[PDB]
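Working notes for the structure below.
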Amino acid sequence: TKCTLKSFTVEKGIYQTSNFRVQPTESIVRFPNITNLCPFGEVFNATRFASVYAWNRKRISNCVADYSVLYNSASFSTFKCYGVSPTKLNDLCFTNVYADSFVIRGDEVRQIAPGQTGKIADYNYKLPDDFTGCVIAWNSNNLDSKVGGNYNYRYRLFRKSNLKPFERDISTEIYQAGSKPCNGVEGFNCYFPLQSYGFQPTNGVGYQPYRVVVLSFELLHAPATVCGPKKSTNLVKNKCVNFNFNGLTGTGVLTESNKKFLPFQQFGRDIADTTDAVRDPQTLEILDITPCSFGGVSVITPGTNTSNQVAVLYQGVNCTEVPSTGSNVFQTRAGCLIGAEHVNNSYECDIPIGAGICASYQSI
Amino acid sequence: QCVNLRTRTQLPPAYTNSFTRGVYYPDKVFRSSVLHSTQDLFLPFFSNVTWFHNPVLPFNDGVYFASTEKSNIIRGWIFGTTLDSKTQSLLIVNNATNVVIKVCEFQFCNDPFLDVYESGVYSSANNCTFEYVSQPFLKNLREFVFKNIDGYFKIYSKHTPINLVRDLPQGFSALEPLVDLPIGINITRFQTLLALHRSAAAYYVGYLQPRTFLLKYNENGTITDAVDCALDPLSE
Ligand SMILES: *[C@@H]1O[C@H](CO)[C@@H](O[C@@H]2O[C@H](CO)[C@@H](O)[C@H](O)[C@H]2NC(C)=O)[C@H](O)[C@H]1NC(C)=O
Ligand SMILES: *[C@@H]1O[C@H](CO)[C@@H](O[C@@H]2O[C@H](CO)[C@@H](O)[C@H](O)[C@H]2NC(C)=O)[C@H](O)[C@H]1NC(C)=O
Ligand SMILES: *[C@@H]1O[C@H](CO)[C@@H](O[C@@H]2O[C@H](CO)[C@@H](O)[C@H](O)[C@H]2NC(C)=O)[C@H](O)[C@H]1NC(C)=O
Ligand SMILES: *[C@@H]1O[C@H](CO)[C@@H](O[C@@H]2O[C@H](CO)[C@@H](O)[C@H](O)[C@H]2NC(C)=O)[C@H](O)[C@H]1NC(C)=O
Ligand SMILES: *[C@@H]1O[C@H](CO)[C@@H](O[C@@H]2O[C@H](CO)[C@@H](O)[C@H](O)[C@H]2NC(C)=O)[C@H](O)[C@H]1NC(C)=O
Ligand SMILES: *[C@@H]1O[C@H](CO)[C@@H](O)[C@H](O)[C@H]1NC(C)=O
Ligand SMILES: *[C@@H]1O[C@H](CO)[C@@H](O)[C@H](O)[C@H]1NC(C)=O
Ligand SMILES: *[C@@H]1O[C@H](CO)[C@@H](O)[C@H](O)[C@H]1NC(C)=O
Ligand SMILES: *[C@@H]1O[C@H](CO)[C@@H](O)[C@H](O)[C@H]1NC(C)=O
Ligand SMILES: *[C@@H]1O[C@H](CO)[C@@H](O)[C@H](O)[C@H]1NC(C)=O
């Protein structure tokens, strides 16, 4: 009171000093039950993977993909995310995903990277330097390699030109090394571009088969459809908390409501565009939002001359959240009042309070 | 499998008064016993809409489609710009079991229709992007509103048991939202699909324009009345 009044003495009366508001306690988030998980089981755990020059292409769109489970998987020898960080891939996402799956030797895994050239990197598959996405590779000696000779796997060895980024070549034309034409039969200057692999269970490290899948994320102006889930949590009631219900943020206390939403609305507002009720995405029930209480504070004093004991009034605040004990606490139509006694007599009004009641000094 | 017929499907292109039909919920916000003014695309009151008793018609901003359907002859819709594989084509069919929605570069014939003894009106189906299957949409009146904004296709629908003879009845009924599509296409024309057996089809078409409307919400949150503000001075 002395601070606001800027004096060392205070005249008898009632003064307004400051405000008071209930602080939020914790935060909660709500999100639907999730659905349409992305099918990585039939891609990464596929029984058969095609050749390097004929890599299998898979389109991923309109599903939800959890990157944490594959990030924590230790069954993959190499997991390199170049365009984006692997941890934040669950949040950021693109409009579609393209998966290129194939099998190569262990020594050829380094060629599958931006800014890399080689036999595989130029004759079978080419990766652009501006590529964004991830590459996941793991050994498949126990599966792809064959005791009798894994000749089913082939790699392109001969071509006049290189490969375009994200270009697949399946032509089996007899390459002509020299200037001597060949009538479909390989000769001195003609050889088969495709060479069969020689994978065996025991063939040395580096020569063993390795399954490599490259995921490229594209963000064409079409809406994004595939990325990580939103982690929901439980809800509380009768507590001033902040919330982000399905992207709609607000602070207040949440109670049960009897309003009957029609089966397709999500939230309601009464007038002047203020949200009142929301529908939780999981339980599908209508709640009610009320801003948690606030109001001004005031001090009643009998004057510095007479004494120096005061009373405190909180305006329009229920006598439930005062903080703190002081003296007996009175609840009045004007708010709550601490530090004064209530009597059944009736005198004249000295320091008006409100709602037909006021206080004086005798104690106060 | 698709060949042209002998007789032309010359349906009489007459005109009929729109009265007060073609009002839908503009959002998903609940409001109780309140009057709200909103500016959006709508079908102006008492307009003259086209009546057919199967050419290619422009899409424009939006389309209001109505069918006084008996025994479910109307089956689907086709949307696109070039109506071939050179541009994305949207196909919707409600067959006997479920609705199928496709977004592919099809190759349609001159006069596609469903045919009975599935889909053979397209000679090719390549580069498919979006597929969808859901519950079927369908002496009844079937009303639909088709809109396309910033790569989003909105379909609203309403079914009504009607007993009037010829034209749209004098009554009010809001259109609830039905389906949304997060696909980006620039459709400019469309078509109607009939399952005509190898051996008298009437519907109503109207267009949409931007304007302001006033809507009334009752206590339960249902739209019960509306007023067009770009009309006679009393309404304004
Ligand atoms: C979201 O998932 C929860 C979890 O299953 C669903 O809650 C279930 O609702 C049924 C319906 O009575 C109960 O029998 C189960 O006991 C509930 N599971 C619980 C409480 O863990 C909820 O219905 C789902 N919401 C949807 C699908 O909209
Ligand atoms: C301050 O809050 C308390 C607690 O919510 C209110 O007490 C409730 O009042 C209602 C209305 O009569 C009763 O139905 C409840 O049974 C009461 N609960 C308890 C625990 O007593 C109190 O009414 C509020 N103050 C004012 C002025 O309304
Ligand atoms: C109506 O269309 C649905 C949707 O395509 C058909 O249901 C599918 O039919 C195919 C071929 O019979 C099956 O391979 C799918 O498994 C079916 N899907 C579902 C969800 O049932 C249905 O057969 C069509 N009916 C008619 C009469 O044409
Ligand atoms: C056939 O599909 C391919 C991709 O599956 C389309 O290629 C896209 O073409 C657009 C045109 O500018 C590019 O912006 C995209 O980057 C391309 N790749 C995508 C979307 O992955 C091709 O356009 C399709 N063919 C037709 C006729 O639409
Ligand atoms: C709004 O909702 C209320 C509550 O459901 C409806 O009131 C019901 O009306 C039916 C038939 O008119 C009665 O059989 C019920 O007993 C009523 N229930 C209650 C709680 O009143 C009301 O009809 C709905 N429509 C309007 C315009 O109020
Ligand atoms: C492949 O199968 C193993 C064994 O069940 C599993 O741990 C792994 O998550 C699966 N990977 C994918 C991509 O489904
Ligand atoms: C209070 O006021 C009286 C005059 O009414 C004065 O005599 C007295 O000294 C004052 N006491 C103080 C200022 O403490
Ligand atoms: C009188 O005051 C006392 C305490 O001051 C209170 O308990 C009581 O309810 C009041 N009224 C009557 C009729 O005693
Ligand atoms: C019918 O439509 C025509 C448009 O060609 C219009 O000029 C005419 O006024 C309409 N008739 C009405 C509204 O009664
Ligand atoms: C549709 O064509 C218009 C023609 O200018 C173009 O601006 C627009 O980007 C196209 N949209 C799609 C989705 O093809």
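Quick note: numbers on chain B are straight from Swiss-Prot, i.e. 14-66, 81-144, 154-155, 158-176, 187-247, 262-298, in order.
Just so it is clear, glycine is given a Cβ too, placed from its N, Cα and C backbone atoms.
Among the mutagenesis results in Swiss-Prot, B:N121 to Q has the note: Partial loss of biliverdin affinity. The residue drawn here is the original one. Other Cβ atoms within 10 Å of the Cβ of B:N121 (mutagenesis position), summed over all protein chains shown, number 20.
Under the three-state DSSP scheme, B:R190 (mutagenesis position) falls in the strand class. Under a cutoff of 8 A between CB atoms, and with a sequence separation of 6+ in the same chain, the neighbours of B:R190 (mutagenesis position) are B:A93, B:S94, B:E96, B:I101, B:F175, B:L176, B:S205, B:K206, B:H207, B:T208. According to Swiss-Prot, the mutagenesis experiment B:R190 to K carries the following note: Partial loss of biliverdin affinity.
For B:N234 (mutagenesis position), the number of other Cβ atoms no farther than 10 Å from its own Cβ, over all displayed protein chains, is 11. Listed in Swiss-Prot is the mutagenesis experiment B:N234 to Q, annotated as follows: Increased resistance to neutralizing antibodies.
Counting only same-chain residues at least 6 apart in sequence, those with a Cβ under 8 Å from the Cβ of B:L18 (variant position) are B:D138. For the naturally occurring variant B:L18 to F, Swiss-Prot gives the following note: In strain: Beta/B.1.351, Gamma/P.1, 19B/501Y.
Counting Cβ atoms from all protein chains shown, B:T20 (variant position) has 5 others lying within 10 Å of its own Cβ. B:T20 to N appears in Swiss-Prot as a natural variant; the accompanying note says: In strain: Gamma/P.1.
Swiss-Prot lists B:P26 to S among its natural variants, and the accompanying note reads: In strain: Gamma/P.1. Taking the Cβ of B:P26 (variant position) as reference, residues of its chain lying under 8 Å away and at least six apart in sequence are, in sequence order, B:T63, B:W64, B:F65.
Record note (Swiss-Prot), natural variant B:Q52 to H: In strain: Omicron/EG.5.1. The unchanged residue is displayed. Under a cutoff of 8 A between CB atoms, and with a sequence separation of 6+ in the same chain, the neighbours of B:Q52 (variant position) are B:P272, B:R273, B:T274, B:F275.
Quoted from Swiss-Prot, the note on natural variant B:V83 to A is: In strain: Omicron/XBB.1.5, Omicron/EG.5.1. Close to B:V83 (variant position) in the fold, though at least 6 residues off in sequence, lie B:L110, B:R237, B:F238, B:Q239, each with a CB less than 8 Å from its CB.
DSSP gives B:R102 (variant position) a strand state. Sequence-distant neighbours of B:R102 (variant position) (same chain, 6+ residues apart, CB-CB distance under 8 A): B:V120, B:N121, B:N122, B:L141, B:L241, B:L242, B:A243. Quoted from Swiss-Prot, the note on natural variant B:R102 to I is: In strain: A23.1.
Variant annotation in Swiss-Prot: B:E154 to K, described as In strain: Kappa/B.1.617.1; the structure shown retains the original residue. A 10 Å cutoff on Cβ-Cβ distances gives B:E154 (variant position) a total of 9 other Cβ atoms nearby, all chains included.
For B:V213 (variant position), no same-chain residue 6+ apart in sequence has a C-beta under 8 angstroms from its C-beta. According to Swiss-Prot, the natural variant B:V213 to E carries this note: In strain: Omicron/XBB.1.5, Omicron/EG.5.1.
For the natural variant B:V213 to G, Swiss-Prot gives this note: In strain: Omicron/BA.2, Omicron/BA.2.12.1, Omicron/BA.2.75, Omicron/BA.4, Omicron/BA.5, Omicron/BQ.1.1. The structure shown keeps the original residue. Under DSSP, B:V213 (variant position) is assigned to coil, being neither helix nor strand in the three-state scheme.
According to Swiss-Prot, the natural variant B:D215 to G carries this note: In strain: Beta/B.1.351. Non-local contacts of B:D215 (variant position) by the CB criterion (under 8 A, 6+ apart in sequence, same chain) comprise B:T29, B:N30.
One natural variant named in Swiss-Prot is B:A222 to V, and its note says In strain: 20A.EU1. Mapped onto three states, the DSSP output places B:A222 (variant position) in strand.
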Contacting recorded positions for ligand 3, chosen from B:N121, B:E154, B:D215, B:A222 when the Cβ sits under 6 angstroms of any of its atoms: B:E154
Pairwise Cα distance for B:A222 (variant position)/B:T20 (variant position) [Å, integer]: 39
Recorded positions near ligand 10 among B:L18, B:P26, B:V83, B:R190, B:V213, B:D215 (Cβ under 6 Å): none
Annotated variant positions B:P26, B:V83, B:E154, filtered by Cβ under 6 Å to ligand 9: none
